[PDB]
Structures are given as structure tokens and as C-alpha cells.
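Taking it in order: structure first as C-alpha cells, then the write-up.
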Amino acid sequence: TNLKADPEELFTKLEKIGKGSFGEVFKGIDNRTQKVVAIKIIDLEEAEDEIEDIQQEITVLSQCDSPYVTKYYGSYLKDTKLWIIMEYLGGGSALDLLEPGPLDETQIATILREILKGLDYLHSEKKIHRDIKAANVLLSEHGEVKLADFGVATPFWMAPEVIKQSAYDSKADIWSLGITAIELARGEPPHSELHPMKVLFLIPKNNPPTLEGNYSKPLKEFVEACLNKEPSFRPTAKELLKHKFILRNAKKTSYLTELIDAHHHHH
Ligand SMILES: CNc1ncc2cc(-c3cc(F)c(-c4cccc(C)n4)cc3F)c(=O)n(CCCCN)c2n1
């Protein structure tokens, strides 16, 4: 965290583009390179109880160096406000790209494959993402797919062992990936109609969700593989990258620009 430099001289703050954990996010311009950045501004007096979680997320992102993880450029403190500078991804989130209509299985498989490449990287680095969901998967304007917003070390994407506060590992991300697969196929996670407190006991109580609808058997089996109540029965990210659903359906990420365009024309 840079304490002398004035982020308001270094960056031009433009329109709001989201609301993440602990503050609002803006499109911005790096005034020296003219590159577009994403800027989160957190007021450290209003978000005092969460400062350690913010620091922890910055530390983790600063240790990542992967095409599949959104880049962290640095942070600045001006008066009471912490500016966090991230890579800007102009395709938006995968959740956004669900708005014009359903994804086809090639789009689903391509997005899941790239998420798996990010998880393979993190898990190989002995890291856990902890908040895999379509809202936290960002696309560049070229169709590149990257992970954003790590969870701190809403219940719909949480593995049962995470809810039961059991010691969990990277297989919790594999469960969340299975929920995200359903969300990419159907538009919403399981139980999305229910009150979160009900979901909190339904996830440990119920059999795991399945993907319902006219979807290929390999996609249903991909979901089933991820959504096993027993974490040791969930495959690794490495293994899921070789799953038949991925191998038979995933294509070049550049094809996802058609998905981004469809979202542009829908608005
Ligand atoms: C539309 N294109 C686009 N491109 C890039 C980003 C980056 C981020 C972003 C990610 C982060 F991990 C942190 C971060 C890092 C360390 C600590 C903390 C507390 N936060 C900050 C961020 F601003 C972001 O929010 N959006 C908004 C959508 C969020 C979806 N969930 C972006 N939107």
C-alpha cells in the first residue's frame, strides 16, 4: 500500500461498474499509460471491522501471477479512503453475460474450462479461491476468462463442509464450481428462490443438487462429479480439465466475444 502517492493524480475515476466486497468499484484510467483499470474505493472509517479481511485479500491477489486470475496493480491510501487498483476486464462478469438468454453448452464448457485452469493454478499454489460463482468470473473484451473476488478465509454456492464449519480444503472450490456450472446452465444456483437462512440448513441436510433440464448427459455428469457431499469423492481441477464434457464441447476462448457482443446488443 503506497502512502505518499496521490491516487487522484495517478488515476482518472470514471463511472461506477460494480459493488464488490467493502466498497464501490469504478472504471478508471491510469493517467501514465492510459490503460483502463478497475478501482475499488473503501472508506476505512466506515469499514473498520473488515480491514483485516481486506488486507488478506490484497495479500493473496498480490501473490498470484496467472493469466486466469485478475491482476492486482497496487493500493493507495488517501485521507480515510483505500484505493485498490485492479485489471479492468471489459467483457463483464459471466453472470452479466447470462442476461440476454441461455448459454449453449460450448459456451458453458469453455467458461468452465478456463475457471478450471484458474483453480488448477490456485490449488497448485496451495490457495483456495473460496467464492467461485458466475458473479466472480470476469471476461476480457477478447473473451479471456479470469477469476476475481476471492472469498474471506450468501450461502448458495457454499459446500456443505464450509457451512458446517468443518476444516475444508480446495475441494470446496470444486463444489462451488459445480454450483456455478448449474448457474451457467440455468441462470441461477439451486435454491435461489428460498430465504438464505433456509438454504443454510438445506445444503447440509439435502442430497446434493443435480442439473435438471434438457442438458447433455456429460454436462449433468460434470455437475454430479463436482456436487458430491464427500469432498474426497470430488475430482481435482486437473482431472476435471480432462472430463468428457470439457473435451467434447469447449472451444477457443475468442469465440466468447460473440457472447459479449450479444450482451452489448441486448442493451
Ligand atoms: C466489469 N469489469 C470489471 N473488471 C475488473 C473488475 C475488478 C473488480 C475487483 C476485484 C477485486 F478482487 C477487488 C479486490 C481486491 C482486493 C481486495 C478487495 C476488497 N477487493 C477489487 C475489485 F474492484 C471488480 O469489482 N469489478 C466489478 C465487478 C465485480 C464482480 N464481482 C471489475 N469489473
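Don't overthink the numbers, they just go from 1 along the chain as shown.
A Cβ is built for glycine as well, from the same backbone N, Cα and C atoms used for every other residue.
What Swiss-Prot says about this protein:
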type: ACT_SITE; residues: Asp131; note: active site, proton acceptor
type: BINDING; residues: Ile17, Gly18, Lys19, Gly20, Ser21, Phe22, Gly23, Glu24, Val25, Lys40, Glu87, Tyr88, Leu89; note: ATP binding site
type: BINDING; residues: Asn136, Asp149; note: Mg(2+) binding site
type: MUTAGEN; residues: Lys40 to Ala (Swiss-Prot position 65); note: Loss of activity and autophosphorylation
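Overlay of Swiss-Prot annotations on the structure.
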{"residue": "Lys19", "record": "ATP binding site", "contacts (Cβ under 8 Å, 6+ apart)": "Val25"}
{"residue": "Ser21", "record": "ATP binding site", "contacts (Cβ under 8 Å, 6+ apart)": "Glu50, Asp53, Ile54, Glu57, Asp149, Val152"}
{"residue": "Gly23", "record": "ATP binding site", "contacts (Cβ under 8 Å, 6+ apart)": "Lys40, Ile41, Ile42, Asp43, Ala47, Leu82"}
{"residue": "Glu87", "record": "ATP binding site", "contacts (Cβ under 8 Å, 6+ apart)": "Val37, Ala38, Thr70, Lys71, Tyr72, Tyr73, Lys146"}
{"residue": "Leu89", "record": "ATP binding site", "contacts (Cβ under 8 Å, 6+ apart)": "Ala38, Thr70, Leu138, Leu139, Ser140, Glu141, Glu144, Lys146, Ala148"}
{"residue": "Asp131", "record": "active site, proton acceptor", "contacts (Cβ under 8 Å, 6+ apart)": "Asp149, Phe150, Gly151, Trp157, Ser176"}
{"residue": "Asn136", "record": "Mg(2+) binding site", "contacts (Cβ under 8 Å, 6+ apart)": "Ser93, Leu147, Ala148, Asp149"}
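Using a 10 Å Cβ-Cβ cutoff, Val25 (ATP binding site) registers 19 neighbours. Per the record's binding annotation for ATP, residues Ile17, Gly18, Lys19, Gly20, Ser21, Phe22, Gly23, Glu24, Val25, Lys40, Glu87, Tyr88, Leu89 show a top Cα-Cα distance of 20 Å.
Screening the recorded positions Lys19, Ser21, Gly23, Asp131, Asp149 for a C-beta under 6 A from any atom of ligand 1 leaves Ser21, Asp149. Of all the recorded positions listed here (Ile17, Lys40, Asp149), it is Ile17 whose C-beta has the fewest other C-beta atoms within 10 angstroms. Reduced to three states, the DSSP call for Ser21 (ATP binding site) is coil. In the deposited model, 15 residues between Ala153 and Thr154 are left unbuilt, and the Cα atoms flanking this gap sit 14 Å apart.
DSSP assigns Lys40 (mutagenesis position) to a strand.
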